[PDB]
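Read the structure below first, then the notes.
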Amino acid sequence: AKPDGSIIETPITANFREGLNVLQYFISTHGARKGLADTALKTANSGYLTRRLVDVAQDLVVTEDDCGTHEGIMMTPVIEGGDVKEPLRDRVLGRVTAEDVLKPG
Amino acid sequence: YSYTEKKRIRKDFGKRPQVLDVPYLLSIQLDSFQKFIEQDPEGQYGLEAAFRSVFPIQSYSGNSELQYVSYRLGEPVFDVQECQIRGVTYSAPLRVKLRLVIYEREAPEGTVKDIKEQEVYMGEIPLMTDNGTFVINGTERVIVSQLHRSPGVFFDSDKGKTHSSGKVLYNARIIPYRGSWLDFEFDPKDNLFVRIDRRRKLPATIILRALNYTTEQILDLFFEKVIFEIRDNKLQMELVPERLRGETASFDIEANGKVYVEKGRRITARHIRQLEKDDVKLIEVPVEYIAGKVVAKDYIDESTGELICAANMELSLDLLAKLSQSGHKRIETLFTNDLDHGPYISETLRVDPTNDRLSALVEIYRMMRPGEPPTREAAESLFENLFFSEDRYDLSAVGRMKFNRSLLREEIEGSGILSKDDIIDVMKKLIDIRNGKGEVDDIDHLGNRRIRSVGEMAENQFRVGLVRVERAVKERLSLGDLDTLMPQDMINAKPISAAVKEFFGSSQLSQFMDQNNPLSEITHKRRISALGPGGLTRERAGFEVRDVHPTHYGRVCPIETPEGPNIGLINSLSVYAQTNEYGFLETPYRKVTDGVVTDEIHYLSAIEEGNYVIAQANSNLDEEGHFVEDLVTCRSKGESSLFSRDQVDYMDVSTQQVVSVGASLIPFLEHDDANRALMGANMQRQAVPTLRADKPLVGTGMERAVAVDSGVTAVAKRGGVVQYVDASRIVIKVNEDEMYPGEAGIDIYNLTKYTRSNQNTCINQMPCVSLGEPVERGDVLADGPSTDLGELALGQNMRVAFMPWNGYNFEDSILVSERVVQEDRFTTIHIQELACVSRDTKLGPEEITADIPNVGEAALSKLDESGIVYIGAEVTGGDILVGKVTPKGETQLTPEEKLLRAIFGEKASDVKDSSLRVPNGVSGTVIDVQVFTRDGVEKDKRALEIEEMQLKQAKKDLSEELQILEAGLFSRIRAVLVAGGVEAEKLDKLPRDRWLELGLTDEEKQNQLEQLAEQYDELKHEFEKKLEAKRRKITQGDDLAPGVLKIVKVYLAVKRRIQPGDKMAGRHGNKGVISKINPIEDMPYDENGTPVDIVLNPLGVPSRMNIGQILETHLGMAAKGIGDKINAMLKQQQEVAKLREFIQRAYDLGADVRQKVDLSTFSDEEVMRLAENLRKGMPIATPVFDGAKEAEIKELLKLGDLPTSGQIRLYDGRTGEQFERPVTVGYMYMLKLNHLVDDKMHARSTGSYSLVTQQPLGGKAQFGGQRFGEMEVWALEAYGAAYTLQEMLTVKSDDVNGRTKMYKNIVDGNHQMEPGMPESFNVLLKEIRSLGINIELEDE
Amino acid sequence: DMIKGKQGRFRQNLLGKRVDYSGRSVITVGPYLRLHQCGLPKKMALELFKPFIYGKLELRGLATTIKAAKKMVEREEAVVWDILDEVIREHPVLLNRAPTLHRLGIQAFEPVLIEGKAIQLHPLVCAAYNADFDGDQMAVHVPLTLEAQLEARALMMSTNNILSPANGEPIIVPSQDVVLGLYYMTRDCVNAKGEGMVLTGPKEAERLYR
RNA sequence: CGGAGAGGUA
DNA sequence: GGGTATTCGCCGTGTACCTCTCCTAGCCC
DNA sequence: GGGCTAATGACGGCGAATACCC
């Protein structure tokens, strides 16, 4: 990527095992600089966000073994776009059933 | 050629000769300050411009004017070295010729009296040293150059203002060099709003109302007129073919009498072209189209002059009928279009709540100053001052130039104040940019950003001081006598000197120079900080400004910037970049005439660079100046592209001018990732100078330039033959062709020996010359710290194997051989400075003495009778360095104190101990004691001793000068006395000073004897008065802050040895922590049996993308092999010619390589010196983007009789068996960073606590506990870590009762806790109660 | 203005809420350490566990007063080294990374005394700490009461935190170096020394390779 | 151990 | 009328360490 | 001597107070 994030027309035709042209190394420098600045900025933002999240949920502690609630949430293997991106097993794994599921038919 | 170059030739693998040699790399600082401080024949940057802007001063009444005439810089009372060693500033006094003129009172202009105050003292300005630094409080400080928005016109885009409508808006900002900013921004309603500074928005035309403009004038100035002729039916309109490019067809557009464009159509380019080729002048239009337009001016009746139509209101059928019946033929209506010029000013006038100058001024005064009931005169004065007074709003020359360039004027200069024409131009082009005819200006473009170096900031703050003193003098001239009184009487030294000192000492760009390496110095002085006053802020984010720019190329280094949260703001200037005359950054480029790239250079500025196309330094040049490739890689606006060799306009002067000095030092930079190479360049500046400097085997060639251009290198000011070599002094017998008229004799270079630079690091200069060695001007007489033979010596070359040895080197961890510690290399000298100030208190003045109340004699054993520890004593933490005592206010003894002193036999004193004790955790040897005693304070034994040594040094220098002068004088008097009768016998038989007691026959010879005798006497008085002046300089009191009597600074030297844990890193971004020092036998060994010094993790290369170090290894292994192969040749004492062809072949290896050949050096002595310097490897110069290829490294390996593949099968010296495959072994250049594990370690259990809270903090004798923040509190909360939080927050941190109880419990032999009530919450409770907000406890 | 804080009320937990019996050092790799162990400098152990040394010295009769204990610890003789061994043998300490993004960013280990000047971290645990031995610097915190030691051993000992608390699946995993060694072992060739012969178990396999 | 500014580190 | 649609202030700003300065002064009594 | 003694080149978010077409 170049500044504004668009892809340069001419890629880095060489690599580290051969001489990088002056322009090629300068272009790679833009990506490196953007990555480093992004890491710093996201470090600050993520620190602040986890601060907020700890603030909101500090009081949440499991205090009862059972509540006898028959309401719950539906789990389906997430198919976003046109293909499944997460199987049903993982989201259902580790959970506690809300109603006794049946067989399809 | 250089003589120091002959003593060690560094092989270069560069393939293009350096067309432009590397200029002086501190030229920015020196040029800036010389432009600042030199005399001016015309008003230009410097003290002259500031004075000419602020002076003359006119009083309120009396016509008493204070006029400037000239200024001269007073000779500084001290020179740089004595300024540093005395702890005082290095400043030049400023003195000015002033004339106070009182004119006729009262009559036409004419003077009555003029009084001259010549050379008035108004303060001393700090003076820049030849290096480019400033001494302020005895320390070298650097004014970091600033990058800021250049004053002028900036058309930027306001984004994010959607309001469910999207659309990016525009903004035009006027930036003066001094004064109030101006803002013309747009709104979603396309109404122009004006802000002065950041004050609240006003309609655009209000200032036009304040600028004496009617609605008619405002409408005339911006919008175009449209003709309405009262004729035919429904009126006709004078058609303009270039008026329908954006308009829609809402009326019958006819041509030749027939309608060409019908109503409701979209007017196309075809319609415009048809109307152009028809050349129709007027067209009949419906009256409804007339009613939709807005008249541009008022229209009145012709009989009675009654207003019927007025500007800024739309047309209507009634108004048209009224004007037709009153009598009209020409109607001047406004032009409106939603793509091109639209009714932005018209709607602004409609929204504008004022219609005359007075109301506009009143409103402007009100929104400048809330409250403050406004008067017309006050508003007029404020508006004139903020925009039309040349003492409150100035653009300066660069501001005016950029202002004209932004508005596209041919002028390059103009008035410093804003004008009506300038504002209307800003209006017109901002409306154009809304129309799409203009283009928004980049915000980080180096052509839109400017460099304020030291001179500009100094003159700005000095003009501020001038404004303060002019306020004072204006007050005093009218308050006091209008008659004779000397101008020195009402100009105070406090304002100007205070402002200048504040700038040079406590600014945010006046930084302590990072001084641990010559690279650190040279990067710090070349730093470009976008921060500072008038620029960015650290908390910007900023993603636009942090990012590198296409024009950021070749001016500031893209791979040199801190990793911290200020990346992309603090750059380092490129190697060849320099500030323009106005403050922009310009880079040299070789001009390409037709195809030939000539050696002539042009410093293209950022804006000028974009216009032309720039070819790269790559694509080498064959024949005179033609590129090898017909299609060459170039950059037209910042993007790489292919361009014809006959279509280029400029080319890079060199291949190193796109990186900083720090980045240019990394070899094989074209083989590391930009991130990793950036990191490595960052660690290079943090390298601490090693115990003995040693050349890098694989360098770039900038080592010599960095060493010489830095001030750490003792460079021969004048050439000659070295008369006297010493570890502390270098005395050069200057050549006769470099002598000043008369005689000046020797040139003396005193050597900086073991001085704390800025970072508690030792800097000393190493004499690299010997007696009788012929030297010339510009060569290295003595090697500075981290410099060997005039080449930069940041780190040390080391034997390295790349393989994962038993997982002791796991991520980037580093395995060090015991032989590294055996060689005492990567060992450093650290000099800590400890200052003890003997002050004068209201209870009595403090004293420096060996008598310390109630202390053991063991500590005082190393203390002299003067009260200061000997120079050379080994001291540890807790001992006394300076024996300070403070007069006790009163002697009060607690009964507990009496009980303790009865048992322990303690004494009672009327003076309390306040002596400077060594910090608990450091040790070392006292190497330098500096005593600062101002006038009026009696000298003691130690001060007299240090003064005596300084006097002896100065006397020795002046005495050697006297010896050479008197030797010449005695030679000539003896030659004369031989004439007129031979008398050469008795002079040999008598002392050479007794020849003045011998007479001669009365001749011209006798007269010559007499005149040479009086010359001898005059030289004696010359030496006497020079010695007296030096004695006054060294003996006189130095400047101290009020209240302090003496300042004793003690320097402690610690020999810090490398050990497991120290952060030791390579050039390429390769990092590491020393894992452990395994014995040398445990280290692996090759077939010859040579153990490997360093083991690096091979796993760091396939991820961190720095394989240049791998190449650095291979090219190292060859180079040291060339060093080893000749070393064996040295051991056999082989004949000189053999070494000659060996070195000639070694340097000749390579294709199209510029290094030249021998024998041009001397046949035997110079060849032997070169071989002796080459026994420890052979230095290799590798330009960053023009370095050695793989084939060259393989050839050098082959000449070394070593594996051409670069891998030799080691034997694991730990167990003694070879591995399944050979490993990569070679010599790599490792840097020992200033992140020593000794300085980083700490822990504590019990110690200091704050006086406001019981949190543990304080000093470094026992630093407080480590800051277990809320993040780690959450980390414990995620676990079932519940008690651990309570101990780590209540009993281990705050509860003093808890702390004591738990300490007693653990000492008693159990681990139990008290719950406690932390004092931090008690403090919060108390201060909540302090605001009248109640806190109470619901008691259980 | 100092009621208000950034971030959070200052002196309660940030900024800064410092704590005694804590330290900080650069970290080195110790590849000889068991997963429940860390290498801690001898000087750091001495001046961290000072009250423990005082108590043990006064209990064992090696000192008669707190001043004697101070003299004994500052002299750093060989006698106090056995005392420190006793007090460190079972007593664990918490290692902590300054940017803490999850609970595994602080973990308890058994401190193993090492000569040197830096702390040794288990190679497997650096992934949990998100710490790379590139100059990164760790902190140590010493639990004092029984409850703290028991609780650190039960929950915050690295052996008890072998599974990530965010999504399951283990977080301590051979990363690069042991990975390379294992991969080098388990590779196969088509022809090399000792091919097509028959062996009984790994014993003479080790015998034949080594 | 009262508080600001700068650099470097992670 | 009413719902944007601005304009006017308040506010937030990872972590932790090292080093370094640099610390109410004007003034009429 | 001294005892009183007196700015934007931030950015994004957001609540409060009016602002403006239909």
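Chain B residue numbers are taken from Swiss-Prot; in order, the displayed residues are 3-1342.
Looks like electron microscopy, 3.2 Å, at least that's what the header says.
The backbone N, Cα and C atoms fix where each Cβ goes, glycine too.
Taken from Swiss-Prot as is:
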- B:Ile561 to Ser: Resistant to antibiotics salinamide A and B (MUTAGEN)
- B:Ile569 to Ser: Resistant to antibiotics salinamide A and B (MUTAGEN)
- B:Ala665 to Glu: Resistant to antibiotics salinamide A and B (MUTAGEN)
- B:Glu813 to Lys: Disrupts the enzyme's active center (MUTAGEN)
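Sequence features, as recorded in Swiss-Prot, placed on the structure.
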| residue | record | DSSP (3 states) |
| --- | --- | --- |
| B:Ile561 | mutagenesis position | coil |
| B:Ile569 | mutagenesis position | coil |
| B:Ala665 | mutagenesis position | helix |
| B:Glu813 | mutagenesis position | coil |
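A sphere of 10 angstroms centred on the C-beta of B:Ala665 (mutagenesis position) encloses 28 other C-beta atoms.
Among the mutagenesis positions B:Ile561, B:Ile569, the residue whose Cβ has the fewest other Cβ atoms within 10 Å is B:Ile569. For the mutagenesis positions B:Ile561, B:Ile569, B:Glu813, a Cα to Cα distance of within 10 angstroms from B:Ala665 (mutagenesis position) holds for B:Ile561. You'll find the Cα of B:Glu813 (mutagenesis position) roughly 25 Å from the Cα of B:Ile569 (mutagenesis position). Taking 8 Å as the upper bound (exclusive) on CB-CB distance to chain C, the mutagenesis positions B:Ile561, B:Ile569, B:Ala665, B:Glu813 give B:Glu813 in sequence order. Between the alpha carbons (Cα) of B:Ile561 (mutagenesis position) and B:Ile569 (mutagenesis position) lies a span of roughly 10 Å. If you draw a 10 Å sphere around the CB of B:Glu813 (mutagenesis position), it holds 24 other CB atoms from the protein chains shown.
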